Structures are given as C-alpha cells and as structure tokens.
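S.K.: One structure, as structure tokens, below. Some questions next.
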Amino acid sequence: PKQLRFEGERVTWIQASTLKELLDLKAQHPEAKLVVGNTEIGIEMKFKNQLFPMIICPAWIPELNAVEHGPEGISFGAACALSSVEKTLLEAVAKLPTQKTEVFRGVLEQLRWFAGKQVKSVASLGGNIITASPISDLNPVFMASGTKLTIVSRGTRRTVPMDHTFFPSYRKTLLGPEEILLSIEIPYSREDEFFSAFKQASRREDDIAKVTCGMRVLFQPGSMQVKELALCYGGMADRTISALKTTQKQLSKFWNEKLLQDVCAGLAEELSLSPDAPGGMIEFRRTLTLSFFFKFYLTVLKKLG
Amino acid sequence: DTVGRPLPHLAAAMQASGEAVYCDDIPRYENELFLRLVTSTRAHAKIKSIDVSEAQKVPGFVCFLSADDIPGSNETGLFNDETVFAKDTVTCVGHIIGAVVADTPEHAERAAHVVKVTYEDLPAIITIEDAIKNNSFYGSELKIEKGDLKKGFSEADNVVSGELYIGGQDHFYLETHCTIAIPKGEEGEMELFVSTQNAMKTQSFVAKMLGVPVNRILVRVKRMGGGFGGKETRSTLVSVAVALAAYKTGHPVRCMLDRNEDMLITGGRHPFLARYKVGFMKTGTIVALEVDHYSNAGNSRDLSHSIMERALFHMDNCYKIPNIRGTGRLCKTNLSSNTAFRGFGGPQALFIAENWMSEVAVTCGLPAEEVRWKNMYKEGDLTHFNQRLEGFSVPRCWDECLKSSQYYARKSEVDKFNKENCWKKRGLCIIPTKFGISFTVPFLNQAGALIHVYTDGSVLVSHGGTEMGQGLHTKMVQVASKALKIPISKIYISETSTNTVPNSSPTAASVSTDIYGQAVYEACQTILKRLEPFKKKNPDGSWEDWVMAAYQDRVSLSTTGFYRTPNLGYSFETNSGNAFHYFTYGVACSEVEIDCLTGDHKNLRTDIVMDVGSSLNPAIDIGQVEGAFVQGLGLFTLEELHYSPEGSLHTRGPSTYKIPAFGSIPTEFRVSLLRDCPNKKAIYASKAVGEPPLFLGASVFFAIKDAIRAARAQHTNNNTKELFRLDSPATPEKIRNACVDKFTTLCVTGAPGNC
Amino acid sequence: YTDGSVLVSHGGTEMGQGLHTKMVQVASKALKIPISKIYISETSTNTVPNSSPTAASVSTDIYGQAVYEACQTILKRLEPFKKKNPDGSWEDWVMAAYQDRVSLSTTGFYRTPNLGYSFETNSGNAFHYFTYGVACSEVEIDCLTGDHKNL
Amino acid sequence: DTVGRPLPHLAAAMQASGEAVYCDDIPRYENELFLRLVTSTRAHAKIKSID
Amino acid sequence: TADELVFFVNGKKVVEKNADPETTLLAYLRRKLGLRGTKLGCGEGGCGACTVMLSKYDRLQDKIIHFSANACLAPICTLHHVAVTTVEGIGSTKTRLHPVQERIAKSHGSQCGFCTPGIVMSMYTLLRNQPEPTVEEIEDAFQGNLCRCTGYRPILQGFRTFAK
Amino acid sequence: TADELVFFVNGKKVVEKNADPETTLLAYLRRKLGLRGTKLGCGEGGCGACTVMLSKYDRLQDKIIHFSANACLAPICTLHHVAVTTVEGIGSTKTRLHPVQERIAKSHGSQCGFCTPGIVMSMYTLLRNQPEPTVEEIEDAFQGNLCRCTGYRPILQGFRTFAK
Ligand SMILES: Cc1cc2nc3c(=O)[nH]c(=O)nc-3n(C[C@H](O)[C@H](O)[C@H](O)COP(=O)(O)OP(=O)(O)OC[C@H]3O[C@@H](n4cnc5c(N)ncnc54)[C@H](O)[C@@H]3O)c2cc1C
Ligand SMILES: Nc1nc2c(c(=O)[nH]1)N[C@H]1C(S)=C(S)[C@@H](COP(=O)(O)O)O[C@H]1N2
Ligand SMILES: O=Cc1c[nH]c2ccccc12
Ligand code: MOS
Ligand code: MOS
Ligand code: FES
Ligand code: FES
Ligand code: FES
Ligand code: FES
C-alpha cells in the first residue's frame, strides 16, 4: 500500500498506509479529523452540519488492526471493528475459565442488542471510545474495569487505565490535539473479582438519558470483604461517570444487606437528577441505577456461592 | 380461477431482485434539478427575514422559492387552511417556509442548511391540556348519545371515572415522500410521478397552486414503498413544492425526503386524551358510559374531523351499552398537522374502551374474559349509532381463539409462574375487535375502472386504487381473471393514472378491494356481454379467436366500470342511517413476561382469529393481519414520539424512534382466518382486511397491564381491586415506574415509603 | 374533472391537419361549454385501444362521432343536477354530480354503417359518400428552356 | 359554438414560438443512447459477412 | 493532485479519477452507476434498506473476507481495492433469481418491497460466511434491517429453510 | 491547449471551453443548450427549418449587421463574438409573442408547425434589416424555407400586413 490523497469540494482525505505516516500527518495538521468506519462522523456531517476540511483514514495501518493476547488481557488495535472484538471475546469466553472472563462477558452483554451486523462490521472500537457519547454502552465497562489505553503522537507514547478523569467534559477525552488512540487492552478478571454490565432497553434522545453501566467488585482473598468497587454509568450526565463517593465508602465492608442499603442510598444522592435534567425520565433513570446495582449485588452473591 | 388461492404478490420477485421501480428509482432527465424544503425551527412566530446570501455561494445552487413565486394560489390543504409556503407567520416546527433548488441533492441539502431565518416568537400551544385551557379547537363538539345517562348511572352498583392518554405514531413507511415533476412547456402541461395514495388531490392541489385547469396535470403512481395513511393527503406538501420548482425553472425537478424531514414535517397518528366515567353492576354488566375524547390535531384541519367521527363510531368496541354518550373535540395546536394512519381514529377509541372494560373486571373482582363475553353484542343488536349488526362473528372468533390458544390452561401456567417468581411476572389477555367498513364521508365510496382488450387477447386493467404493498393489483388481477374466465397470465396492471380513471378517492379506509373489485368486475361484465355473440358463433374457439372476430366486426373492446356503495348515509341529527357497509371482526390473545426490575419485556405468544369473509387471497390477507398487528404492537408498546417544551420533535429517526424489529415479534405467532363465513356485501364474498387487525396489537398492552398488576400484588400493596393509570405506549419507563417497590420508593435506602 | 375542465382522448393523431382543433370544436358544441374548458393532450394506446391508423381522410368523421357520443353520455348524467340548480354553472353541476357519486368518465365509439363491397359480386357500398371538386389552372411555358410559370 | 368558424389551429401559437414539442424535442434521460440504422448498399445480394 | 480511487461493483472495475471524500457508496451506486436496487430508508444506519455486501483480501489475515455494510454511511474513499455486491449482483428475473430472492418472494416475505433488497443482502452475506447456518444465526442476521409491512414472521419462515 | 470560444445566444453569454470544430450550431442549440425551437429538416441547407439570426459588429461598414443563417451548417467555431437569436429569443406564449409569431399563427400559416420557427426567423431577420419592407422583399425572404403543409398562400398573406 501507499498513501493516497483524494480532493473534494470542501474536504481533503488522506489514506495513511503506515503508523509513521499517520503521526507525521497529525503533527503537520493537528486539526485533521480521523475517520475509520464513519458511523459517527457521517452523522456529524449530515445531521449536525459539522465540517472537517481535512480527514485522515488510518484503517490500513497494521498496528491499529492488531489483536494481541498478553499476560494481563486482550489488546485490540483501535481500528478493529466491533464484530472482530465480539468474535475474539466469544472465543476467549468459550476456551478460558469463567473466573478469567468476567470483564469479557460484560463487553459481550453490551454488544448483544447493539446495532445490526452492518454497523458492527465497520464501527471501530476506538471510534466508540473517542466519540465519547454520554450513552456509549462500552465506555462504562472500560471505565469500571480499568481498561488500558495506549495513546501515541509523533514522539510520545503513554498507556493509561481508563478512569473518571478520561472524560473531562461533553464529547471530550483526555487526549492532546495530536494524539491518536493506538490500542485498547481489555483485562482478564482475577480471583475474587466479579463484573456485570447492564443497559436501558429504550432510547428517546440522540445521545443523552439512556442508563448503561459497568460494575466491578474485587474482594480480599477468599472473602466477602470489599477491596475494590467500581460503578460507572452512562446516561446520567453529559459524560460517562463513576460513583466514586459512594464506592469509596464501601471499602473493607462485607457484601450484605447493609452494603446494599448504603450503596443504594449513595447512588440516589450522588447521581441525583434535577427535575428539569436533559432527557427527562427522572424517576425511571434513578430507579434503574438502583435496580441495576441490585442485580449486580444478587449476581455477585450467586458467584460467591 | 385463482380467487381464494395464496398467489404471491405479483411484484414480489422484482422486489426481491431490486428491479421494481419506486419513484426515486426513475432515471433522471439530463437537466433534472433537486429540491430541498426549508422549514421553521419555531413552534409559533413571525417571520422577520429570510437570508439566502450564504446559500447562493453553494456550488450548483439554482434558486430559492418562497410564497411570492407562486403564480396561482398560496392557499392549500383539504380545508384550504394551509399555505404552500408560510408567508408572515410559522405555526409549527417543520412548517414549510420555502425551498432551495440545486443541481444535485447533496448541493440542495448544503444550501438549505445555510438559509438563515429570523423570528419573533408568539405564545405557542403544544399539548392537549394547553389547548383545553386556551379553548383552542377546530370546529364544535362532535357527539353521539343513546339512552338515558342519568338513570343509567342511578341503576349502577359501581362507578369508575378516570383519565387516559394515548401517544401518536410516525408512519415510518420505508420509502419516504417523493415526487418528480416534469414541465412540458406547452399550455401549462405537467406530468408528475408521485409516491401518493391520492393522485386526485395531488392533481387538484398542483393545478390550484399553478392557477391552471385540472386537465393540464397528469399524475402517475406505479407503487409506494408503504403509505399507511400518511400518503393520503400529506404527500402534497412535497408534490406542490416540486411542481412550483418545475414551473419556475422549466426543468424537471424531484425531491425525496430524508427520514428526519419526513418525521418532522408530514404528520402522524393523532394523540388522544380521554376523560371517562362508566357505571356497571356487581356482575360486570355495563349500564352507563360517558367519554369525552380530545385529539391533538396540529396546525391544520386535514382529516382530523373524520378521524374523530370514526373514533366516536368505535367507542363501543364489541360491547352493548344501553346508556351512552361520547363526545369529541379537535385540539388546534402548534405542531405539524396530524393525519390518516391505519385505523383512522379507531385504535384510539377502541383502546379507551378496553381500558375502562379492564377496570370494570378488576373492580368486580371477576375474570376479564367473563366480563368481556357477558357484555358482548349479539347477532342483530343495534350499535350506539343504531346500525344493525348483521353477521356478527365475534362470538365464533372468540370461541375458536380461546380453544386454539389454549387460553384457560395457559392462564393457570401464568398464575403458577407469578407464584414462583418475585422480580419477573407474566400476563395474558384476550381482546375482541370490530371495525366499520366504508369512508364515513358518503361521497368517497365510489370507484372507477377502465379495461382494454388488445387484438392479441391480452388485457390491460386500470383502476382508481394505488399499490402500497397491500397487494391490491394482485387481487384485481385475480378478480379480472375469474370474471373473464381467462388465466392471470393474460392480464396486466401497469400503474394508476389520472388520465385513465379520473376523480378517484384516496386509496384508504380498507375498501379498495371491495370497490375497485366491483368496478373491475362490472367492466369485465361489459366485455363478456360484447363478446357473447362471437362465443355463440364459435363455442369451441379460443379467447383469442373471439377477440379477433369482435375486432373485425368493429365491436369496441374498451370499457369503463363504476361502483358506488349502496345505502350509506349516517345522520348525527337523527342518530340513524348506515355509517358502514358491514364490519370486519377479530380476536387476539397475547402472553408477555415483564422484567420488574428494568421494565423490559418479552412477547411470548400471540394467537389471532380474523373474520375476513371468503378471502380472495389468504396469503395476502394473513400478511395484512400480521403486518397490522405488529404496527399496533408498536403503537401500544414501543413507539414513542418526544418533543421539547418548545414543541420541537426530538425523535427523528430509527436511533430514537423504535419501530418493531425482527426480535420484537411474539416468539410463537399464530394467525387463522375464520372458516365458512361468506360476506354477501362484498366482491366474491370477501371482507376488507387492511386496518381492522391493527387494534388487536393492544392484546400485548393488556397482557403487560396484567403482568404489572401481578408485580404490584407482589411488592406495592394488598389492594387487589386497585386501579392504576397506564397510558400508551407502555414503554420500559412506564412499565418500570408502575412496578412500585423498594427501589421506586427508595425504601431500599432506609427511607419510609409507599410499598 | 371536479373543476369542470374536460380531458378528451380519441384514437386519431395530429399531423398538422387540425384534427384536435376540430375535436375540441365538436366537444364544445356537444357539451355546450366554451372551448377553453376542453383539452386534448395526446393520443395513447392506454386510453383508446385498437385504433385504426389516422388515414383515409375520415378522422374528423369517425372520431367526431365517437367524441359526440361520449359527450351525450356526459350530458345525460349531468341532466338531473342541471334541473336541481337551473340558475347554476357548469362547474356547480359537475361538482354536484361528483358528490352524488355519478361517474364523470365515459367511452364513445362509432362504426360506419353499410360498408362492404365485394369484388366477386361487384356490389355493396365501397364508400360512405364522395367528396367533389373542380380546378381550373393557367400556365405559361418557355418553349426554349422547359421552365414554366403557374399564372 | 364555434363549429363553422375559422378558429386557428389550437397549437399554432406554440408552433410559431418553438414551444410545441415534437418527438426529438423531448428531453433526453441522463443515460439515454442513440441508434443509427445500418442499411444495404445493394439492390439484391447475399450477405457474406459483417465486420 | 489526486490519486485515482479503484473499487469493484458486481464484479466490474470502477475507476474514479476525482473521488470526493464526502460521497457515500449509496449516492455513488444510485446516482453515478445507476444501480437503484439499493435504497435510502434513513441515512443514519438504523434501517438496513441500503445494505450491501463488501469483500476484500485482508492482508493481515491473508484471507478473502465478506461482510455486510450500510451503503448510506460508507464513504467511497474507504473502499479502495474493495469489491461491492448489491442486490442486482446476485440474481435477477431476467437471468435467474438467487435462492435468497426466490424464497423471500414465494414465502410472502415482501409486501411493499422497499426493505427486501437490504434483507436479501443481509441473508446473502450470512450464507457467504456460513453456508450451513443454524436457525439462531439466521435471526441475529437481521438486527440492522427494518420492515414496516410484514410483521417479519414470513421472512423468518422462508429463510429458516436454509438452516442446519 | 485550446482557446475558449465565446458567443451569445438570446442575449446570454456562452463560454465553450472545449469546442469541437465538427460541432454545428444546430447540434449545440438543441443538445447542449436545450433550445429545441430550432429544428433539423435536412442537414444540407435546403429547407431552412434550422434558420436562426446572426448579429455581429462590422468594422468595414462600421455598424451592427443582422442576417439569417442555416444552423445545420454553421460551425460553432465561426461564431466567436457573434450573437445568435433563435425563435425563443423573440417572444413566447408565456410572456408575449412577437408580431411575426402572432401573425403567422392567426393567419393560418402554420399546420404541422415544423417549418414555422425557421420561417418566423426569416421574416424576423428581414424586419430587423428593413422595418417597412415591400411585398417583393417579403417573398424573396423565403427562398430558403420549405413548407409541406400550407401551400404557402396563407404565410405570404399574413406577412403582407407588414408591407407597403
Ligand atoms: C445504527 C447505529 C447504532 C449504534 N448503536 C450503539 C449502541 O447501542 N451503543 C453504543 O455505545 N454505540 C452505538 N453506536 C455508535 C458506534 O459504536 C460508533 O459510532 C462507532 O463505534 C464509531 O466508530 P467509527 O469507526 O465508525 O468512528 P468514526 O465515525 O470514523 O470516528 C468517530 C470519532 O472517533 C475519532 N477516532 C476514530 N479513531 C480514532 C483513533 N484511533 N484515535 C483518535 N480518535 C479516533 C474520530 O475522529 C471521530 O471523532 C451505533 C452506531 C450506529 C450507526
Ligand atoms: N404493505 C402495506 N399494507 C397496508 C398499507 C401499506 O401502506 N402497505 N396501508 C394500510 C392502510 S392505512 C389501508 S387503508 C389499506 C388500504 O388498502 P386496501 O383498501 O387495498 O386495503 O392497506 C393497509 N395495509
Ligand atoms: O372513514 C375512513 C376515512 C379514511 N379517509 C377518509 C377521508 C374522509 C372521510 C373518511 C375517511
Ligand atoms: O385509511 Mo388508511 O389510508 S389510514
Ligand atoms: O390515407 Mo393518408 O394517411 S395516405
Ligand atoms: S438508509 Fe437506513 S441504514 Fe442506510
Ligand atoms: S415489505 Fe414494506 S418495508 Fe418491508
Ligand atoms: S436543417 Fe434543412 S437547411 Fe438546415
Ligand atoms: S406547417 Fe408543416 S411543413 Fe410547414
């Protein structure tokens, strides 16, 4: 392959053949817009009348398409189609012990009734992440699991676990103007570690007010004593958020009715919505944040027993 | 003779191969241009300026059209209360203000987006409540009354009163609105290809806007990718705009709407609010009913009045009510004008009926099926509008559905399930329906045909009806073949056109098969009458021989046919005269399982028994039953339109407006056509099928309501006779909020609560 | 149509001989309405099937009769509405007929009577009638060139 | 009643203006092609080959 | 100075010398190539009316791959060295219908017909990847395709004949 | 490396950037500009169905001159800086007819109508040169226009009204 240039009435498109080319072009033009599947950009251009006069397509780059099995998880290049992620994870779940695939199973649950085969065959993993919709079904799972993101520019390279700080504001991520997401490592589950993901069965607004979540608990070895707890939600704000104030309070507590009560009390407060919050369905969304946690609570008890 | 055989839709193979031509599939002329509507972003405001300076910079821009460009009249709409292009004021978001014309649809789109409009807001009215508070109505109250309401209510053991709301519905035909207009350049002549159920009004409205005689305008309709009532009138919004562009430029012009435009501009089903009061005995027998209906009509009259008339005609469903008063008011609001949608006011009124009937059963503590059966009409009874029920087959449909669905056994299994599960519940309901067949406006119940037999014996049939997927042309070919006693292979229908059959009614009201079948039949009779001498002289010859002999003897092989439905004409000022020719009937039983923690649900099983008389084509009729039922399931359970407080539609495409999907349909889905029930009143003993089955989708809604009642018994309180309000659509939000428990109340947090 | 405008179609074609003009004049006379209310757009096989070629000089004769017959059918159908509204207009009568579900579309047909000459009996009418004329012409020839003037 | 009157040909004004449409005056579709007949140059002959 | 864009449609080479990055495959098929089988139903990926099959030789897998895609969202500028198959590429009434096309028509799976090309292409793509699918794989194949007319039952019934 | 061809049709500027020397004005008017009033009747100069008026500034005579020409034989490449007038350039039923157009129509000078545009343009050209022509000048104006329908008498009679 070689780099290609296409020129339109309004837009210049560069098809990058190598990672070095992509990073050079992004340094030369930090405002250049990346496009892989165009399943978000096409909507932005048509329906939100966005215009990006320079587009770079990195779909051909080997590094952005690589699937790699490591000691700590499965790494997907950022241009990998969701269909490919789904296939790889289904295979992993089929062959590996249940205790190692709790996070994988969560991703698969979020992908289950998620667009047709048509969308999933071209929608990239990195595209969903960087799009940063408040109602992404994937970012809550990546946040709750501490999924590691490898981020690169001309002369920089850094790997960060996704946490609450990665989404500072509406549709924004903690990336530099020049940076591109290279790869995403979805971790194996450890001993005494459990995971669930849930999502609202309705959507009424373009990118707000659909509850979706990832929930992780790590216990002290062989115990019901909480060592780590993460509950991350989409559709409750203008970005993916973590109920940190609530979860911090449960550390060293035991997995019982008192914890159920306290977490539910915390969620009702921390995630409270004003009567006029964008998207409405105020009562329903609060009820779901609690009902989803209840399901997680019961599921973790069944896994513990 | 293929009448009664399951012949596939005649265009099915071409549809599967992508060879069937829809309006936008027609080749473009070398010089053909594209139109994009420019539309209001405010519910109610004065237009202060329109700036096209930025639009003129777009490559390929031709012109901007507005009110000032119209040569004839800017007054349009069924009741002449609309503008083609808004002039001084806009009265809904989506109100058409002008149009851009350009050399490509991409260029038209680009240009339209940068047209800048400046507004001065005016007080807007959006909700039914807004409208009632402001006395904002079209026309006066509609009413049907029978018996003595005072007295009826005196004799009642129990009285229940309440309020209920049913949301509207977007048509979501897979093919949006589309028109091509070809100006000829002679004498005002124009030929249009349109996705419309109403070529006649298209022709008239175009002629009126241009200020030319109707005979100058030719409208052609090959087929639509769905109509569902949404192309009965609203298609003229696009057609008239494109016609103007064609006139102004002298070029052919076309426009196909994007989904988001279509959902915003073209109108949907009418939302309804009902306030009701029912009086009944401890046995569940109904003695008095009062219902005040209000529809959200939007910003013009359109078909709103007739829709409310049909609602009032169906407030009884299948139940005899001796003392009854129904009224209706059309709310005038700053929303896109609502219009015809499969069922045409019927589903709303029927939903309201089944809601209070459900509450009667609960209040009496009796099984719902028992209460429905007890209150059912009998053969020969008069409706509340005093029409006799002749051939009343609901009891047969009911008995057969109960048996084949194994209702009573499955009811026990539902009870067992609910006994054993805390956070999931099942529900099961069986619901009847009757639907009156005919336009409620007498003069629309007329139909024309034109038939030619060519000298090779091949036959070309033309009739007033349009094909929108319902298989009308298929059925007309089956009818012609039977009537003429020749194979279907000798007959062809090409399209619907205003120069073959003039003055046609819209293809609507489920009667097209009935009325065009009669028109086609009569034309066929005339042909047979003319060929009879030649058949006599050559009884062993072929059709071809007879046709050639007739031709050589200078006998005409071309004729019209015409039909007008007899004995129709209901008077609101006497409460007498036939509103309908006959009624179509059916029964549905559905079972659901709800997730009490999430509000999601599974459609487990549906059984339907439908009285369609002697089907002309059971494959097509079963297809209409299934399709209609699923559209009803959408109306009652999935499909929710949502507006900002400013009156702007939020739900403008499939990502935010959920029509039934492959995975939405009942896991076990059974449909039977009732046997041995010929209908003397229609062509070859058949019955209209298009709209009647839609309301049966409500069986899913009432199963869901049953499941919710179980959840409330589990976690909410101990009152088994409790009435709770459940509006339509019963979305996950409404279902979840109704399962009051330690989560909805926050009792799980340690707080005191109402569970 | 429901505006009172009339669309006439017949089997004959226009080639400059003014057939459509004559058919409009006939239709206007027969219906007793101005020519401005009547239009002929084209000749087409899906409106009038099995048409003879436009030939033999008889198009006015035969399509004129067909149009006349269709017009009479229309008049018969409109007559009751004329009687209910005798001070009214063409347009009023047409709309009244439409709203009473009376068809405003009809065919017309004509077959020339008593034709059928036989070459084996030398009898039977070959023609319906004969057209006649006389012309007198004067010329001057140039005997030296063969040119001439039609005087 | 105009029968017996010298009414001009109905299309004459449009004929004089070049607005009357004849067959080839009809606009062409974007994809429309053109045909030209290939014709015998001999009064009577066997066709041996076409190249 | 622009590179040429080279792709295939129904086995035939397309050389686009002046590709505009804004141009969608759906626009290209319908308005440049005149293949109108593939339809516009929403423009936002939800309805599947514009469904086509895409094929390419995946250099990273060393394998030819076949998948479905919404032509309404696919920029032509992503398609260099990709082969597109549309409904008219698999069969026609003028040649012979593909079994997918024959079965949906005869099973009464097509009413208005507007969704039928997209559904045909979804089923065709499945069979191209798995010629012996299970009943279960057959329903999952259509999450991206909407039909307003049929209530879906007949479509699934006709297609279930391809199972196991 | 070709120069631009620039001419005017009915007062509107035509900039042909890739003129083919083999292109006739009749082909250009009909098939590029879509002005179909001017007709093809022979392609060899004998029938005048394709008659248009040409105007140019004469240097030697120091004036604008107007003359008629057969569009079927005029190479567009001879027309640089020339103004073309066709039948649609002088009047129409949508606005107002020119007197020449009205008179030929009302005088029964048009039957099938195919020669009418060319004859109109021949008469129009005469009047542009000589607003008060003689009867003799009127008949000479038409040696290049054929009519198969009228027998010519009504055309001459109608246009006689411009004379004396
Ligand atoms: C019909 C449909 C249904 C959907 N349903 C759901 C759903 O249920 N739940 C859900 O969560 N999502 C859903 N989506 C969203 C979908 O997952 C995303 O649109 C998709 O993953 C975006 O990937 P893409 O390759 O198409 O992105 P593109 O449109 O090509 O790009 C998206 C954004 O990411 C940026 N980007 C892409 N790659 C990189 C890179 N590696 N580094 C830095 N920036 C990059 C681009 O610049 C752009 O801002 C749906 C989409 C469709 C069309
Ligand atoms: N496939 C299909 N079926 C359909 C429709 C449609 O648009 N597509 N419209 C419905 C409506 S609203 C009516 S009134 C009837 C009209 O056609 P009919 O009178 O031939 O039944 O078809 C119904 N069934
Ligand atoms: O009664 C059904 C119906 C459908 N369309 C119309 C239009 C006018 C009156 C009645 C109706
Ligand atoms: O009467 Mo159907 O067009 S709603
Ligand atoms: O009879 Mo004229 O067409 S020779
Ligand atoms: S047109 Fe609806 S998914 Fe492409
Ligand atoms: S057959 Fe009409 S949308 Fe499917
Ligand atoms: S076409 Fe006959 S002279 Fe030009
Ligand atoms: S009018 Fe026919 S050639 Fe002159």
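Chain A uses Swiss-Prot numbers throughout; the residues present, in order, are 224-528.
When the header is checked for method, it gives X-ray crystallography, 1.6 Å.
Just so it is clear, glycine is given a Cβ too, placed from its N, Cα and C backbone atoms.
According to Swiss-Prot:
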BINDING   A:257-264, A:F337, A:347-351, A:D360, A:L404, A:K422  FAD binding site
DOMAIN    A:229-414  domain 'FAD-binding PCMH-type'
MUTAGEN   A:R335 to A  Promotes conversion to the oxidase form that utilizes molecular oxygen as electron acceptor. Interferes with normal conversion to the dehydrogenase form by reducing agents
MUTAGEN   A:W336 to A  Promotes conversion to the oxidase form that utilizes molecular oxygen as electron acceptor. Interferes with normal conversion to the dehydrogenase form by reducing agents
MUTAGEN   A:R427 to Q  Promotes conversion to the oxidase form that utilizes molecular oxygen as electron acceptor. Interferes with normal conversion to the dehydrogenase form by reducing agents
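Could you give the neighbours, burial and distances for every feature on this list?
M.R.: Summarising the environment of A:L257 (FAD binding site), the number of other Cβ atoms within 10 Å of its Cβ, over all protein chains shown, is 23.
Just so you know, the Cβ of A:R335 (mutagenesis position) picks up 12 other Cβ atoms within 10 Å once every protein chain is counted.
Under the three-state DSSP scheme, A:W336 (mutagenesis position) falls in the coil class.
Using a 10 Å radius centred on the Cβ of A:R427 (mutagenesis position) and all shown protein chains, the other Cβ atoms total 21.
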S.K.: Quick one: Cα separation, A:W336 (mutagenesis position) versus A:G260 (FAD binding site), in Å?
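M.R.: With distance taken Cα to Cα, A:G260 (FAD binding site) is 19 Å from A:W336 (mutagenesis position).
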S.K.: Radius 10 Å, atoms counted are CB only; among the binding-site residues A:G260, A:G350, which position scores highest?
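M.R.: Highest number of other Cβ atoms within 10 Å: A:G260.
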S.K.: Give the distance between the Cα atoms of A:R427 (mutagenesis position) and A:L404 (FAD binding site), rounded to the nearest whole Å.
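M.R.: One finds 30 Å between the Cα atoms of these residues.
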S.K.: Return only the integer: C-alpha distance in Å from A:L257 (FAD binding site) to A:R335 (mutagenesis position).
M.R.: 27
S.K.: Go through A:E263, A:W336, A:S347, A:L404, the listed recorded positions, and name the one with the sparsest Cβ surroundings, counting other Cβ atoms within 10 Å.
M.R.: A:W336
S.K.: Using a Cβ-Cβ cut-off below 8 Å, which of the recorded positions A:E263, A:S347, A:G350, A:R427 are near chain E?
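M.R.: Contact set vs E: none.
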S.K.: For A:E263 (FAD binding site), which of the three DSSP-derived states applies: helix, strand, or coil?
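M.R.: DSSP assigns A:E263 (FAD binding site) to coil.
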S.K.: Between A:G350 (FAD binding site) and A:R335 (mutagenesis position), what C-alpha distance do you get in Å?
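M.R.: A:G350 (FAD binding site) and A:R335 (mutagenesis position) have their Cα atoms 18 Å apart.
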S.K.: Provide the list of recorded positions among A:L257, A:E263, A:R335, A:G350, A:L404, A:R427 whose C-beta sits under 8 Å from chain B at the C-beta level, in sequence order; use 'none' for an empty result.
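M.R.: Near chain B - Cβ to Cβ under 8 Å - we find A:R427.
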S.K.: How big is the gap, in Å, between the Cα of A:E263 (FAD binding site) and that of A:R335 (mutagenesis position), rounded to a whole number?
M.R.: 20
S.K.: According to DSSP, which of helix, strand or coil covers A:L257 (FAD binding site)?
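M.R.: SS state of A:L257 (FAD binding site) = strand.
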